[PDB]
Amino acid sequence: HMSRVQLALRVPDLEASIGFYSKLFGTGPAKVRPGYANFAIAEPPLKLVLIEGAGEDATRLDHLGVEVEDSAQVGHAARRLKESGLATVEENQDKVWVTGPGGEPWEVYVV
Ligand code: NI
């Protein structure tokens with residue numbers, strides 16, 4: 001209906017995490033690859049991405065994002081974000097990246 005947040009977690013155990021999230025949100029993954037899984041959750045509106053970690057023992061934040069409706073929304077956000085003094089990097093618009101002050105990366109992207 002509108003844009004949704006994208007939470008990408010680096011997880012130590014991809015299979016265990018798929019099963020927990022399937023129970024948390026009541027649905028199975030939309031896509032499953034080696035080392036990668038994703039969920040398109042309708043309520044709460046969310047794109048949850050699970051990325052299999054290499055070394056560490058605990059789940060960490062990999063990146064955050066805002067999944068918008070069409071490519072045109074990406075360009076609108078890109079223009080909005082720049083007029084604000086935020087340093088943006090565009091991929092070609094299909095994706096814009098900005099980084100928060102503590103280093104957390106955000107992508108605004110069309111799916
Ligand atoms: Ni992503």
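Just so you know, the numbers here start at 1 and follow the chain as drawn.
Recorded method is X-ray crystallography, 2.0 Å.
Cβ coordinates come from backbone N, Cα and C, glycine included.
Packing around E107 (Fe(2+) binding site) is summarised by its Cβ count: 18 other Cβ atoms lie within 10 angstroms of its Cβ, all protein chains included. Feature annotation from Swiss-Prot assigns Fe(2+) binding site to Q6, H63, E107.
One entry in Swiss-Prot concerns the mutagenesis experiment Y36 to F (Swiss-Prot position 35). Its note says: Retains less than 5% of wild-type catalytic activity. Long-range Cβ contacts of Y36 (mutagenesis position) within its own chain (separation 6+, distance under 8 Å): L14, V49, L50, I51, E52.
A mutagenesis experiment is reported in Swiss-Prot for this position, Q93 to H (Swiss-Prot position 100), and the note states: Retains catalytic activity similar to the wild-type.
DSSP assigns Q93 (mutagenesis position) to coil in the three-state reduction, outside any helix or strand. Here Swiss-Prot describes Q93 to A (Swiss-Prot position 100) as a published mutagenesis experiment; the accompanying note says: Retains less than 5% of wild-type catalytic activity.
Experimental mutagenesis is annotated in Swiss-Prot for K95 to E (Swiss-Prot position 102), with the remark: Nearly inactive. High decrease in iron affinity.
For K95 (mutagenesis position), the number of other Cβ atoms no farther than 10 Å from its own Cβ, over all displayed protein chains, is 16. A mutagenesis experiment is reported in Swiss-Prot for this position, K95 to R (Swiss-Prot position 102), and the note states: Nearly inactive. No change in iron affinity.
What Swiss-Prot notes for the published mutagenesis of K95 to A (Swiss-Prot position 102) is this: Nearly inactive. High decrease in iron affinity.
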For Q93 (mutagenesis position) and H63 (Fe(2+) binding site), what Cα-Cα distance in Å is obtained after rounding to a whole number?
-> 19
For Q6 (Fe(2+) binding site) and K95 (mutagenesis position), what Cα-Cα distance in Å is obtained after rounding to a whole number?
-> 13
Where 8 intervening residues lack coordinates, what is the integer distance in angstrom between the Cα of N92 and that of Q93?
-> 5
